[PDB]
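Quick one: structure below, then a few questions.
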There are 2 protein chains.
Amino acid sequence: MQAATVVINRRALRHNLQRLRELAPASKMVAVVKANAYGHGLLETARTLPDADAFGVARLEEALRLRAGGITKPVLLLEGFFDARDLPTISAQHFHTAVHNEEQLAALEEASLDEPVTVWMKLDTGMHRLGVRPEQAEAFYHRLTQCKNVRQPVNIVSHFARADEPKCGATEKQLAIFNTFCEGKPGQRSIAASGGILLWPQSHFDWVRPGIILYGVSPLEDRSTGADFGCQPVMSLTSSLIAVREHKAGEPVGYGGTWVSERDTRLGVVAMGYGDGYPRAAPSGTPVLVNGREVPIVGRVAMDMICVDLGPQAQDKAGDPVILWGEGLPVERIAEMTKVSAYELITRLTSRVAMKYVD
Amino acid sequence: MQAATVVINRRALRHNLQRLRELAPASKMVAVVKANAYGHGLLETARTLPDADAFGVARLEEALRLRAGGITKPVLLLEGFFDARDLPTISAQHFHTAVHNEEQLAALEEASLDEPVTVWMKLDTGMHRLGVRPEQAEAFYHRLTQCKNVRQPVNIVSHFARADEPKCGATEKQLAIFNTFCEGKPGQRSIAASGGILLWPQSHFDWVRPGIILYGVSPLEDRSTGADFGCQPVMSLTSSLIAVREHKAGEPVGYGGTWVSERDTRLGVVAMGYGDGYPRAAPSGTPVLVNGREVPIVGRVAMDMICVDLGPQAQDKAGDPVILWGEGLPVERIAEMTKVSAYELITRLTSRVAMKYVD
Ligand SMILES: *Cc1c(COP(=O)(O)O)cnc(C)c1O
Ligand SMILES: *Cc1c(COP(=O)(O)O)cnc(C)c1O
């Protein structure tokens, strides 16, 4: 292929897992690979990290897809199970699960399983998304230690809502609540994801759950990159030019006549659009690398194409290599220029994009 | 349980192709199915419309995927071919192609094919994206009529840049240029897509290329839906609740503490996020249907989850049906609220979303 392609550096992936073990030296690793491993490929990303202590996924379907591909490490269902009839599979597949509601707990109480299941009680410490609230947590917790279907001890998990904002006391407050509930309880503790790992060493505890930074991308919007933490970028969104055309001063480009040229120039057309996952919101001027040289996007990003300004005697030609982000252009730079989160940029890509794996 | 799923109404798809034949009664139909048929499924959308005169795709890869699935109809390569070594496949697969540059034409000229290929010369009439400029078009055109590898006559294609803006004279100008070049030439003429079909009956000519409106979605940003033109919505982005929790006044929700509640209420958590293709940009208040009742999104949309405000004694529960858009809630209403183009909303979805076909 020469069009929409994501190149995944397996070497950078391994480097990052090891680099994260250096940053959180007393904690085991839950490699978070939900949403097709953040756009890098669920199964391939798991196979690249046979050293991971466990893998984290959002849904049951993702975990099963890992077992189907031969992945054997423990897989953590971060949101738990959505149907009580799933417990038998989860037990047999040796999936570890979070438990945040009455339905899940009552399911565990009355299920009949050939083996008990490892559980992580999800505690709501401030995010107010999933989890048992503090005032209901002690009773809920106690019921889990009385389950024959739950492998003792009951582990405790939680998640930060604003760890990337060190100046507000949100994280210290969640930590305060997390610590109060865990006092005197056995079982592993886990509350830190990318942000907690890098900015809060007092939240590492027993297990940390690296997601975005595992792929060498910073979880912060302070324009820092994965390299700020010694992590190497894994993904490169690439394509090729499918046309190099003459253009003249005063002439607009693309839908809505969004951009008008102030000079005679040459425009390049890239085989990349939002039908591939590239943000339609990308404003003119956003950087793209053409033949390893940065050129600006001019005009509205279409479903399948993107126009760039090369210059009046630019000698680039149809077929030449284009980098939307990757090697000489961090996805964080593209997130600042487009105002789109790096999390979304690397993850919200379509099945039209080819996948390459190197090293 | 059910999670992220796109339900495709085959009946509505059929209705729209027929409805468009009623709006452009003297023109053949090029069903545009590029980018996985605008998120509806490339092969299934083609199989639902065996009545289409032809199918349009962005890339050669998409056309070959159609032939692989048993689609037998003529397929139009809207951007042409990117490599001269592809002509033999194009010829053998009976793919019709656009020709916009020197490389493609020179390729046609010196290739040796067992059969000639049907071609549509792409003329740049104002969009300044792809196509031969007016002052180079006559010479370029004449070389195509002299090709033994091109099945005569040479057809002429072009595309509108601002057909959804009837008040600016952009479309009349492109039409003026298109008409001047086609004078005295045989061969089919085609310049109209969804907008040209609905708003410009002078631009129908021989072939019209319905894309977005084929799926029952309006190409305008004037709070018009597909129903404004008698077209029925084909896609329904659905999911289910995975939690219904108590929440209290003054408490924030989600990452960044984006939303704070002014009352004790109950929050629902949807198995839908941008890891599925749902816009991370969706602001609190964006409508979502829970049990066929509209509730607002509260807090930042995460990779796998979305929180909604149900009410203090709302009786919704984990497992209940959620509609992100579809029946009861047009994607155009979500586009207006989120400020994201309906084109991108239905198209930029990930492979995590399951596909259902009804009728
Ligand atoms: C997805 C998620 C993570 C990883 O988050 P990052 O910000 O990419 O580090 C960890 N834990 C939970 C509970 C999550 O849902
Ligand atoms: C995608 C495309 C279409 C369809 O346009 P809509 O506005 O979605 O109908 C038709 N023709 C060409 C050249 C295209 O690239």
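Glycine too: its Cβ is placed from the backbone N, Cα and C atoms.
Below are the features I grabbed from Swiss-Prot:
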- B:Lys34: active site, proton acceptor (ACT_SITE)
- B:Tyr255: active site, proton acceptor (ACT_SITE)
- B:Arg129, B:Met303: substrate binding site (BINDING)
- B:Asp164 to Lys: Reduces catalytic activity. Slightly reduces affinity for D-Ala and L-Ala (MUTAGEN)
- B:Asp164 to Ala: Slightly reduces affinity for D-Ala and L-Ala (MUTAGEN)
- B:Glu165 to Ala: Slightly reduces affinity for D-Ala and L-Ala (MUTAGEN)
- B:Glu165 to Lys: Reduces catalytic activity. Slightly reduces affinity for D-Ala and L-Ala (MUTAGEN)
- B:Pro219 to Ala: No effect on catalytic activity. No effect on affinity for D-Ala and L-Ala (MUTAGEN)
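How about a rundown of where these features are and what they're close to?
Following the DSSP three-state reduction, the secondary structure of B:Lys34 (active site, proton acceptor) is helix. The Cβ of B:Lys34 (active site, proton acceptor) lies under 8 Å from the Cβ of B:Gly56, B:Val57, B:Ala58, B:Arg59, B:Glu62, B:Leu78, B:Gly211, each of which sits 6+ residues away along the same chain.
Neighbour list (B:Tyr255 (active site, proton acceptor), Cβ cut-off 8 Å, at least 6 residues apart, same chain): B:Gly299, B:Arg300, B:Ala302. B:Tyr255 (active site, proton acceptor) falls within a helical segment according to DSSP.
Counting Cβ atoms from all protein chains shown, B:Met303 (substrate binding site) has 23 others lying within 10 Å of its own Cβ.
When secondary structure is read from DSSP and collapsed to three states, B:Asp164 (mutagenesis position) falls in the coil class. For B:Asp164 (mutagenesis position), the same-chain residues 6+ apart in sequence whose C-beta sits under 8 angstroms from its C-beta are B:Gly195, B:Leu199, B:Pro219, B:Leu220, B:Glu221, B:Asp222.
Taking a C-beta cut-off of under 8 Å and a sequence gap of six or more, B:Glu165 (mutagenesis position) has these contacts in its own chain: B:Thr171.
Other C-beta atoms found within 10 angstroms of the C-beta of B:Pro219 (mutagenesis position) number 23, with every protein chain shown included.
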Which of the recorded positions B:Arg129, B:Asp164, B:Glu165, B:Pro219, B:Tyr255, B:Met303 have a Cβ less than 6 Å from any atom of ligand 2?
B:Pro219
Using a Cβ cut-off under 8 Å and a sequence separation of 6 or more, which residues in the same chain sit near B:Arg129 (substrate binding site)?
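Counting only residues 6 or more apart in sequence, the Cβ neighbours of B:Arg129 (substrate binding site) under 8 Å are B:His159, B:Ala161.
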Taking CB atoms only, which of the recorded positions B:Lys34, B:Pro219, B:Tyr255 fall under 8 A from chain A?
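Correct list, in sequence order: B:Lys34, B:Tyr255.
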